[PDB]
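The structure appears right after this line, and notes come after that.
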Amino acid sequence: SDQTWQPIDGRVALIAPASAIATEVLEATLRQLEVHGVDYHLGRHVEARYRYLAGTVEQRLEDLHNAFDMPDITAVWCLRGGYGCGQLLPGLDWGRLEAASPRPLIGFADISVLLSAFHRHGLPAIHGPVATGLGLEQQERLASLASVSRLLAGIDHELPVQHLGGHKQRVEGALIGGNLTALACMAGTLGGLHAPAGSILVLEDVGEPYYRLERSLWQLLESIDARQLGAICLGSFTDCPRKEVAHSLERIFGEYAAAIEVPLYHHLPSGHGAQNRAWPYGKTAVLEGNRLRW
Amino acid sequence: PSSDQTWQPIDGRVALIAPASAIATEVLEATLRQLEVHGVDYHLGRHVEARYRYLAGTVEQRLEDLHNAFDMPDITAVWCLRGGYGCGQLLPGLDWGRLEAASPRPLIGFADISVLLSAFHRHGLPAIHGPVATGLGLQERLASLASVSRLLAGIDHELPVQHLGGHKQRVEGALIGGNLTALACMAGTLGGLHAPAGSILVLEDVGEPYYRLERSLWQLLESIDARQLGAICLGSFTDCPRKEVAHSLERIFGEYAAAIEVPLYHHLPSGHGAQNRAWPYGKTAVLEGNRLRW
C-alpha cells in the first residue's frame, strides 16, 4: 500500500539549505518523523533566520557538511525549499561529500538546484517532498510523503506518464530536472543544470503566469544541449494562472519540444500539488508504454 | 536651454517595430498621433499588429520587421513599441551583417528590450535605454518621453544619482544593463548580458518580491565577470512589495555589491515609474558624486 512507510535504516539528517522554517511547522515535522520511528539528526542551524533564508550561507554550509560527517546518516532530507540553496554551491566541499557513505539528498522545488549539482558530482539524490511537508487530496499528500521512505528502501521503481503527440517510442536516459523556474535561474552559473546526452528532463512549476514559464523554458533549453535530450517529461504546473492566454501551456511546451525534435510526455505525478511522488535523481530510467521505469 | 518637456526634432524616419509583446490597437493609434503632433515621420513594421499568444507574432514575423528596419535606407532610429517578453527569441536568427551594413540608427527601448540593447552593444551598434514608443499613447512622464528625441539629438548629458555603498571614487565605463529580471533570464544563452570590464551596470525592476529580485541578482552577477564591473547603479524598483521582509532592498543590494567589491549608486531616474529618463546604451559614462554623465 502506498500510504505505508518503509522503515528508514540508520539516521536521517535534517537540514534547511534554502528558506527559513516556522517553529510550529518544524516541531510538527519532528513529531511526525517520531510517529514513524525515524531516527533523525537535526541540523544545529535549522531555526536560523537571515531575512527569508534559513541563516547565512556559512550557517547552512556548516549544517550540510555536518550531515556528511556523521557515519550513521543514510539520507539527507531537506526541510524546506523556497529559495536559497544555489547560494551554497560555491562553498561546498565536494570531496568530503564523495568520501561519505551513500546518503541520498532529498527535496524538490528550489532543492532541484542541489539535486542537479549532486548528480554532476556523482552523488545520489531524490526528487520528492521536503520534510516540512509532514508538518502542514490529503491521501495523495500522505502517499507522496510515504514515497520517500519507500524509494530509499528500493521498493518503488515506476510512475505513470502519458506521451503527448509524436509516435510510440522507447526513451532511455538519466532522470534530471525538477522545478523549471529554479533551474532556469541557475543558467549561466556554476549551478546550471547537468544535462548529459539522452537525459529525460522532468519539469514542474507553481505560481507562474505562462509568459514567465515560456521565458524560463527558452532560457533552460538554450543553455543546455537540448537537441540531445531523450525526452521532456512534464509533471504538474499548479497555481499557474492562464489569464486569457490564447495557447494552453501544453501547446507552448509542445512547440518547444518540436523545435528541438525531442518527444514530450506529461502528467507525471511530481510537483507542487498533492501528487509529488519521489523519483531517483540522476539514475537511468526508461519511458516505455504508459510509465517511467527505473 | 529648454525645458525637459520640450522635444527635439527627429530627422529622417523612425522605424517602429514590435520584437517582444503584442500591441493594443488603441494604444498604437494614440502613439502615432503623438508622433504626428511632434512632426516625427515613422514607418510601422508590416507585422507590428501580429499576435501569437502574448508575443507580437512569430519569430519569423518579428525578424522580418527587424531586418526590414535595417534594409530601408531612410531610417534614422528604430523605436521599439513595447517590451514585456520575447525579443531574446530573435537572437538565433538575427543577421548581424545585415544590421551592421546599414547606416547608424539607434535602437530604443527598455524592460525586455534590454536584451536587444545588450546584443546591439556586443555588435557595436548604437542603442538607447528609455521609454518604449507606446508610452506615448497611454510631468515626469512627459519629460521621460521627450528625453528620447533629446538624446538622439545629443543635447542631454547627465542624470542625478546618489552614492549608497563602496568606494566613492570616479567610475568610468560603458553603460550597460536595464531590467534585472529580463537580463537574468538570458544568462547561459547566446543573449547573455554583454558586460565588459569596467562597465556601469544599471539595474531597475518592477513588480517583484524581494526573494525574486535576490535570485535574479545572484544569477546575473554569478553569470558575468561581476568583480570586474566598474559600478552598480540602481534605478527604480517600482511596486516591489517588501511584505515584512526583515532586510531592506538597499540592504540586500548593498550586501551583493559589497560581496563583489563594486561601488553601489541609486536613485537613477530610470525604470518603470514616472521617472524613465533615456540614457545611451553602451556609451562610455562617468559616475562621480551625485551625477552620471556622458
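Residue numbering for chain A follows Swiss-Prot, covering 7-142, 150-307 in order.
According to its header, the structure was obtained by X-ray crystallography, 2.4 Å.
Placed from the backbone N, Cα and C atoms, the Cβ positions cover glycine too.
Database features (Swiss-Prot):
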MUTAGEN   A:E217 to A  Loss of activity
ACT_SITE  A:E217  active site, charge relay system
MUTAGEN   A:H285 to A  Loss of activity
ACT_SITE  A:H285  active site, charge relay system
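Cβ environment of A:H285 (mutagenesis position): A:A115, A:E217, A:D218, A:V219, A:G220, A:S249, A:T251, A:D252 lie under 8 Å away, each six or more residues apart in the same chain. Missing segment of 7 residues between A:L142 and A:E150: the endpoint Cα atoms are separated by 13 Å. Here the Cβ of A:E217 (mutagenesis position) has 27 other Cβ atoms within 10 Å, regardless of which shown protein chain they belong to.
Following the DSSP three-state reduction, the secondary structure of A:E217 (mutagenesis position) is strand.
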